[PDB]
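The structure under discussion appears below in the form of structure tokens.
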There are 2 protein chains.
Amino acid sequence: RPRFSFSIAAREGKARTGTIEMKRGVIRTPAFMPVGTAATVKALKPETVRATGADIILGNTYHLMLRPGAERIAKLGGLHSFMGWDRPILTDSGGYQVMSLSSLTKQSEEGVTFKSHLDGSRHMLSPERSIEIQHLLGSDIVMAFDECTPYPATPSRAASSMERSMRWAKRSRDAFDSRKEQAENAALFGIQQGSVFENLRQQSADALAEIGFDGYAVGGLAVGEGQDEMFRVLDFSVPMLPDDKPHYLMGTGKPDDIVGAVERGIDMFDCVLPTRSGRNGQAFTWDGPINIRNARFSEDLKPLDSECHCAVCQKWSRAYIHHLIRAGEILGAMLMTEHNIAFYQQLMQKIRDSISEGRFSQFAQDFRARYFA
Amino acid sequence: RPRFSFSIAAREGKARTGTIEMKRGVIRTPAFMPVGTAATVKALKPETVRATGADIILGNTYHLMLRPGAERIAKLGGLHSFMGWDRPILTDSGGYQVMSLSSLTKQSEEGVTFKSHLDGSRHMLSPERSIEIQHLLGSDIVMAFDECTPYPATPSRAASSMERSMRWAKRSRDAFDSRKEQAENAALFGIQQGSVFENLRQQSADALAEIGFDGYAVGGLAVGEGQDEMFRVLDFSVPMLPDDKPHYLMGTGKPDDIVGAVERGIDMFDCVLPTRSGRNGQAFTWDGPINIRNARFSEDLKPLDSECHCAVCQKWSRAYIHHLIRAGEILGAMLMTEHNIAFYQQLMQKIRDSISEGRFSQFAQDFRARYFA
Ligand SMILES: [Zn+2]
Ligand SMILES: [Zn+2]
């Protein structure tokens, strides 16, 4: 396999289905990436993650650099070897979690210094250091390091952060390119910024395309603007990106967000929702989410979802999982997480098949009618 | 298969190896039973429990009667169906955990009333109610309900509690026998009491043999007396029990306790040690236990144990598991528990093979020399 090759097999409107070929494997798109925070997809062995249908997982650079440490992971043979996942891994840049989780952050044009939320140890991130950490982890898809824009944001602030992000995108590009092993074996994605402003989104897309990346994320969404606004921004933003590269919507999300984003040209997604909310009792079904902790499930012998092909739904009842979650049992988290990630992968498979067959519009309508009945 | 058939295939001194055949499966002895507290062996799917080599698991009646409830489990089809383990299950009587975990306990010749440690709801146990709850769960090996003797105990108190336990053993026998489905499909074990006193142990053995049970536990040990004393009591106590039935040492335990107890005629064991201590970082190895949290393991690429055949030791390093446990990750508990239970099953297999081959004395010596080096 090549370092990176994205091929589009079929289209319907703005929606696309295809494959990304990389050295460690093929990624079917549209793709959902389970999130591995600190070198584990929570409560699942890698073989179970694979069995659900995942082609690629995400690793969080911020968490990994704090624990167990990037240099340590490199010494031990890289993230794939460390955690036992041999397929592609996309790593985020670490920048967002610096903003959301760390303290004492000092920002500058050079990068950011911050104190760990774990022990108050001091750390630094910059375009160069983020790219280096992702190299040490042995990431297959490396994300450019950017500066996030909060919601809401004034036009001036959105412009300033977008402009800094574009300068940092060029720095990320050059850092990546200057490291032979990384440049020859991994891919680099840029991140479009500009908040909800069309002109800024256009300037950002232009800057990123001029630099040139293997893929393009739409950043700065799913941060409080709500679905209508997110979709409005996607409507004009995605067409600005190069058509022939993957489009990645960061930080989303809910099944309906995924379907609508695919309708608008997005190819890749990640979110903690199926893992995190699973551990909290939320199970996805084709008739909408349920909270398994609810008393109504205490004697319900049906599986979590009536159609789901996952191993959990073949073997255990709602009643049993209700008990496990209410009791705080680890097996509860294991079963909920496996089911939710399997559900997400089945959603992506239905999306891919429907686009391939030219019936994705009908699928989206049918999906919504039932999910929100 | 029959309701119950214990066959001894080989002996060496007081040690025995053989099989218990029951309707749901065959149990190889000496046997280690992983503990399922609230209808789950913590952090493991039943298929993983089976893959380690377990033939039978233990369920805790006290916990199950509180959550999710015995009647509820019966309504849902019984414990095997509920949790997805189709092989034999031994249930304890609930009495010990009433003493150790519950509050506001009122004891009488009839039984005990107590408040749940979970929500202060009021509950009752008696020989009759314990046997009934074990029936509702669908237990394969039912334990007689007894009255525990603390350590240390005066001769008078030890005698009184032993005598009550024997009266309760007869009540347990009659309750079990009066329920056709239970009598025809399950087995009933009696529990020898008498603290550290030879005459009381003899009286207890005599009473239990007169009533007649399918198996005999040595109760009242591993409660603070220490290994030397426990072994001293086993030395005279086990020969008092019927030779042709299984002998079960409750609440133990450490690998060296198991080996010495087998040397003294014990056939069955359970303990939370491999599961509980695993989640806390303790991993068993042939060179003794280690605590995986220790800094010395942070960059150790070796598996938990150099010889262990378990899936964990085939795939992941000490360094990775060290990270998971220190990070509080669920996968850490999963991997530690699988390894520890697999280690215990490999210990039992080595014990069975060595007795079968007439070299168990040598095995015990070699095991100790290395484990305590
Ligand atoms: Zn499922
Ligand atoms: Zn192992």
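Following Swiss-Prot, chain A residues are numbered 11-383, in order.
Cβ from N, Cα, C; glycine included.
According to Swiss-Prot, the feature active site, proton acceptor maps to A:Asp102, an assignment based on sequence analysis. Under the heading active site, nucleophile, Swiss-Prot lists A:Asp280, citing sequence analysis as support. Residues or ranges marked as substrate binding site by Swiss-Prot: A:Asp102, A:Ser103, A:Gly104, A:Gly105, A:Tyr106, A:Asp156, A:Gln203, A:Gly230. Annotation source Swiss-Prot lists Zn(2+) binding site at A:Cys318, A:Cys320, A:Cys323, A:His349, citing experimental evidence. Quoted from Swiss-Prot for the published mutagenesis A:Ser103 to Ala: Strongly reduces activity. The mutagenesis experiment A:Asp156 to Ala is recorded by Swiss-Prot, whose note states: Abolishes catalytic activity. What Swiss-Prot notes for the published mutagenesis of A:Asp280 to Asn is this: Abolishes catalytic activity.
Here the features listed in Swiss-Prot are painted onto the structure.
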| residue | record | contacts (Cβ under 8 Å, 6+ apart) |
| --- | --- | --- |
| A:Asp102 | active site, proton acceptor | A:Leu68, A:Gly69, A:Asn70, A:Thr71, A:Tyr72, A:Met153, A:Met260 |
| A:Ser103 | mutagenesis position | A:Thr71, A:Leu135, A:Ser140, A:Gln144, A:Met153, A:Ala154, A:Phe155, A:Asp156, A:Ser182 |
| A:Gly105 | substrate binding site | A:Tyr72, A:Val122, A:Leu135, A:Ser140, A:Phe155, A:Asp156, A:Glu157, A:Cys158 |
| A:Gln203 | substrate binding site | A:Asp156, A:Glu157, A:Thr159, A:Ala168, A:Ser171, A:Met172, A:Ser175, A:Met176, A:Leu210, A:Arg211, A:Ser214, A:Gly229, A:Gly230 |
| A:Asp280 | mutagenesis position | A:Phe42, A:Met43, A:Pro44, A:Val45, A:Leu68, A:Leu100, A:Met260, A:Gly261 |
| A:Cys318 | Zn(2+) binding site | A:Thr295, A:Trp296, A:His349, A:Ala352, A:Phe353, A:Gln356 |
| A:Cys320 | Zn(2+) binding site | A:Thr62, A:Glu348, A:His349, A:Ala352, A:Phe353, A:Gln356 |
| A:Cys323 | Zn(2+) binding site | A:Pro313, A:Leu314, A:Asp315, A:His349 |
Have a look around A:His349 (Zn(2+) binding site) and count the other CB atoms within 10 A of its CB, chains all included.
27
Measuring CB to CB from A:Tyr106 (substrate binding site), give everything in the same chain under 8 Å that is also at least six residues away in sequence.
A:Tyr72, A:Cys158, A:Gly261
Filtering A:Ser103, A:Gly105, A:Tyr106, A:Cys320 (recorded positions) by proximity to ligand 1: which pass a Cβ cutoff of under 6 Å to any of its atoms?
A:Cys320
Helix, strand or coil: which one is A:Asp280 (mutagenesis position) in, per DSSP?
strand
Can you tell which of the binding-site residues (A:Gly104, A:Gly230) has the fewest other C-beta atoms within 10 angstroms of its C-beta?
A:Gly104
Residues within 8 Å of the A:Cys318, A:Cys320, A:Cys323, A:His349 Cβ centre (excluding the Zn(2+) site residues themselves):
A:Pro313, A:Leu314, A:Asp315, A:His319, A:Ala321, A:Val322, A:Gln324, A:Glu348, A:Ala352, A:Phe353
